[PDB]
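Asks: Just dropping this structure here.
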Amino acid sequence: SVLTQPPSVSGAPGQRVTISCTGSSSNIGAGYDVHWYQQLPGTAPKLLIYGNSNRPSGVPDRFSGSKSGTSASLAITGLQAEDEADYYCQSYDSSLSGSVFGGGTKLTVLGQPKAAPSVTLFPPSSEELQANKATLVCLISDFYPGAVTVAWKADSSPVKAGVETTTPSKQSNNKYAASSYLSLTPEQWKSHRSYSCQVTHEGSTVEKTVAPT
Amino acid sequence: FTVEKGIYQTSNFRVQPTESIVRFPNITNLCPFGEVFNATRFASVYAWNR
Ligand SMILES: *[C@@H]1O[C@H](CO)[C@@H](O)[C@H](O)[C@H]1NC(C)=O
């Protein structure tokens, strides 16, 4: 809205990373203090610094807050293993008559080397045919990272309806697994000759096909 | 001290202006500031709008 933030910033583990926040002349440039918060994906945000002059208890001295007139800046020294969150600008807005937050910046560069995927295709069982639906699942497992595109074909034309893709989660051995469903009906399930899932990972494409008859 | 008949030019006539107009526009532009007063609600005295 009134506060704009960059989408992402790049940095190195050991150099200074500085973020710039720009607002208007009635909320941040008017004279109000600013407050910075960290939005960890899974835990409630806490206070990092208030007023850019005092250090709250339990917060390291590594964070520095300054206000260069209309714009406020935050500087850090070194990237540890907990900066995988979002930074927001919070200041009192007189026009909104309340508190307004910023956009949010993501702090990550790269942590995902390559691996070899493997897929499996399982046709629906006999009890699923009487439910007036056809759920086609092609599971993908033992792959890294979790960025796999899913395409469905029926050996004559691609299927662009009912295609879904689930987000992958970390396995026990630091890998990823995912599944892809396809909503259909048993009326046209037997008419088609075969069904298959097609995926592509870093140029490696594998295909598995099942036969209902 | 003796002037004969004829035409004679003595000085020049200059019409000096008495008023000056220096206005460049007819009106200037404005910025949104009536919302400070024309608002649905105001603030308090411990925390007022700045
Ligand atoms: C506020 O609204 C009134 C009526 O709507 C209008 O006459 C006036 O010019 C506006 N601005 C101020 C500063 O009062």
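Just so it is clear, chain B uses Swiss-Prot numbers, and the residues here are 306-355, in order.
Method on record in the header is electron microscopy, 4.1 Å.
Positions of Cβ are set from backbone N, Cα and C atoms, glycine also.
Checked Swiss-Prot, it gives:
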MUTAGEN   B:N331 to Q  Reduced viral infectivity
VARIANT   B:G339 to D  In strain: Omicron/BA.1, Omicron/BA.2, Omicron/BA.2.12.1, Omicron/BA.4, Omicron/BA.5, Omicron/BQ.1.1
VARIANT   B:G339 to H  In strain: Omicron/BA.2.75, Omicron/XBB.1.5, Omicron/EG.5.1
MUTAGEN   B:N343 to Q  Reduced viral infectivity
VARIANT   B:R346 to T  In strain: Omicron/BQ.1.1, Omicron/XBB.1.5, Omicron/EG.5.1
VARIANT   B:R346 to K  In strain: Mu/B.1.621
Asks: Can you tell me how far the Cα of B:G339 (variant position) sits from the Cα of B:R346 (variant position), in Å?
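Replies: Computed Cα spacing between B:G339 (variant position) and B:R346 (variant position) is 13 Å.
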Asks: Taking only the Cα atoms, work out how far B:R346 (variant position) lies from B:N331 (mutagenesis position), in Å, as a whole number.
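Replies: It is 35 Å, counting Cα to Cα.
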Asks: How many Å separate the Cα atoms of B:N343 (mutagenesis position) and B:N331 (mutagenesis position)?
Replies: 26
Asks: Across all chains shown, how many C-beta atoms besides its own are within 10 angstroms of the C-beta of B:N343 (mutagenesis position)?
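Replies: Neighbour count, Cβ to Cβ under the 10 Å cut-off: 7.
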Asks: Using all protein chains in view, find how many other C-beta atoms are within 10 Å of the C-beta of B:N331 (mutagenesis position).
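Replies: The answer is 5 other Cβ atoms.
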Asks: Going by DSSP, give the three-state secondary structure for B:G339 (variant position).
Replies: helix
Asks: Checking interface proximity: list the recorded positions among B:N331, B:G339, B:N343, B:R346 whose CB sits under 8 Å from a chain A CB, in sequence order.
Replies: B:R346
Asks: Using CB under 6 Å from any atom of ligand 1, narrow the recorded positions B:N331, B:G339, B:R346 to the ones that qualify.
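Replies: By the Cβ criterion, which requires under 6 Å to ligand 1, the hits are B:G339.
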Asks: If you draw a 10 Å sphere on the Cβ of B:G339 (variant position), how many other Cβ atoms land inside?
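Replies: I get 9 for this one.
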